[PDB]
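*Asks:* Below is the structure I would like to discuss, written out as structure tokens.
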Number of protein chains: 2
Amino acid sequence: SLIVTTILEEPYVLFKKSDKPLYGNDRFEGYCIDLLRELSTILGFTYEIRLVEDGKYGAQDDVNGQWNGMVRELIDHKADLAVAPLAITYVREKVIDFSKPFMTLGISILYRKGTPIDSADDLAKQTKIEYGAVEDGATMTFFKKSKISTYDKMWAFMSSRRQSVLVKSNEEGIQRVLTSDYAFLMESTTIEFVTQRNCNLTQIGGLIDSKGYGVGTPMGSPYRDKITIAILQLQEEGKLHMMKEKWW
Amino acid sequence: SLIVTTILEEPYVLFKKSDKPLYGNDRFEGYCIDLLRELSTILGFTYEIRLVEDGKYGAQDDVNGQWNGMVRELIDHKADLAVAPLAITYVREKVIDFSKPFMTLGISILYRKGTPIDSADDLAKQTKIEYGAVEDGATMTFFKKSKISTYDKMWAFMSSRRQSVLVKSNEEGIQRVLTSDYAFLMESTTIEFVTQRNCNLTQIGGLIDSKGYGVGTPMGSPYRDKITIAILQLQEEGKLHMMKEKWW
Ligand SMILES: C=C(C)[C@H]1CN[C@H](C(=O)O)[C@H]1CC(=O)O
Ligand SMILES: C=C(C)[C@H]1CN[C@H](C(=O)O)[C@H]1CC(=O)O
Ligand SMILES: [Cl-]
Ligand code: NA
Ligand code: NA
């Protein structure tokens, strides 16, 4: 059986609800869990789902350059696959492999309806309305590395207020939008999940960038090409879209 | 020096307009030529552009399984890279490698404005308005392989009318839309190019599927992972977006 690392994140992975105790893979459900099952159906492997111990996706430390999260598990061969809303990025692609994307997306803004704010530029040029991102994720890294004036300005604002405006999870960011005057820079797929359930919330502007989620494997893994082919098959037979419709 | 296979397709690749006759790489421009130049700078290779002799992208003969087009050139090692609007598909991925996508898109419908036609199902349930696609391309292959009722029905229609509703190029399909009662099934990125320039035309419905275009390499090519990393770099620094804006 392959060891599959993943992390709790609605509606990709959550704990299945039951009146009775649940065990093993049966404990989990969500889009990535359905995806994993479908990949299993196509490729013929068995697997054990394990939540990443440190609760992180995968970033490199500023000082020592140590990797953490699901990415680190793959690097050290403590897992065979990572199946999660894990963004395919330049810095990650240099240390692990990714399948072709099972979802395509971009950074955008979660905020409230009915305001004058219509774009990232509107946020960048003011300070009354606070804004931020999940600390150390692909979204924050985008802003940290941008040489675009607007996003450059936004990173200056965020980094000078790290403790106060950067959050530890999508959920935290979402709650802050719901309970303070705050705009949350977050991935469009997850924004769409939220706005479908909170009628007062909306995406502001369009996508700021473009990226995919891919299944991660340790570099040199034989499963990378197999998983890519299975994802393409699922895409083409319309299964990925059915799964999205199911969970969103 | 790398041999790069490509094909004329506006605005991805076109003959540069000039009084003086141009030679070698100077003949060509377009989104894909910009992409090639950007890749060349990051990875440090020189190259010769060659238009694929048979003028095809790459399909399998369904009697004998032989491949054609740019896919065949890569398989036979007659080219090092294919840089074109070449869709990443299940059947092609089994025989060549693709970089991560530099553009994401989907099949949709090009038609005239002001009709009640709102979806593929609206077309499928009638026969007065003809419809078709480029013969043997990724769009056609999608319909040919689909088990979805609406799409299977559309495939029955198109395949039985093979001689009259399937075309040899996007250009031919577009002229069909302009000059008769016909809806063209084609890739959304190309539709966007067309609708921006013909105000009487529009996209009907949304995307029917999802796919990317990627750089092709012969299977096992070392350039695959380097090209993927270069694409991610171009995407993250906003260049791919500027390239699309330039050419669309
Ligand atoms: C759930 C979060 C922490 C993850 C999910 N995808 C991004 C990633 O792969 O880093 C992170 C979100 C973000 O940065 O907006
Ligand atoms: C220009 C055409 C012939 C190509 C472009 N991409 C698709 C491909 O890679 O097959 C084809 C279009 C299509 O099938 O609608
Ligand atoms: Cl890949
Ligand atoms: Na890699
Ligand atoms: Na391949």
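Our numbering is plain: 1 for the first residue shown, then up by one each step along the chain.
The header says X-ray crystallography, 1.9 Å.
Just so you know, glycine gets a Cβ as well, placed from its N, Cα and C.
Taken from Swiss-Prot, the feature L-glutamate binding site covers B:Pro85, B:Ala87, B:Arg92, B:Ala138, B:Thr139, B:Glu187. Among the mutagenesis experiments that Swiss-Prot reports, B:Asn200 to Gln (Swiss-Prot position 751) is described with the note: Loss of glycosylation.
Please go over these features one by one and say how buried each is and what sits next to it.
*Replies:* DSSP gives B:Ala138 (L-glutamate binding site) a helix state.
Following the DSSP three-state reduction, the secondary structure of B:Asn200 (mutagenesis position) is coil. Less than 8 angstroms from the CB of B:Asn200 (mutagenesis position) sit B:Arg112, B:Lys113, B:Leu178, each of them six or more residues away in the same chain.
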*Asks:* Same chain, not part of B:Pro85, B:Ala87, B:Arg92, B:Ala138, B:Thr139, B:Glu187: whose C-beta falls within 8 angstroms of the C-beta centre of the L-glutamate site? Give them in sequence order.
*Replies:* B:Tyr57, B:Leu86, B:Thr89, B:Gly137, B:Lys211, B:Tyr213
*Asks:* In which DSSP state, out of helix, strand and coil, do we find B:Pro85 (L-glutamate binding site)?
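*Replies:* Its secondary structure by DSSP: coil.
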*Asks:* Which recorded positions from the set B:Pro85, B:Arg92, B:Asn200 come near ligand 2, judged by a Cβ under 6 Å from any of its atoms?
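*Replies:* The recorded positions passing the 6 Å Cβ test are B:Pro85.
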*Asks:* For the L-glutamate binding site, please report the maximum Cα-Cα distance among B:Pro85, B:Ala87, B:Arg92, B:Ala138, B:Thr139, B:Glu187 in Å.
*Replies:* 17
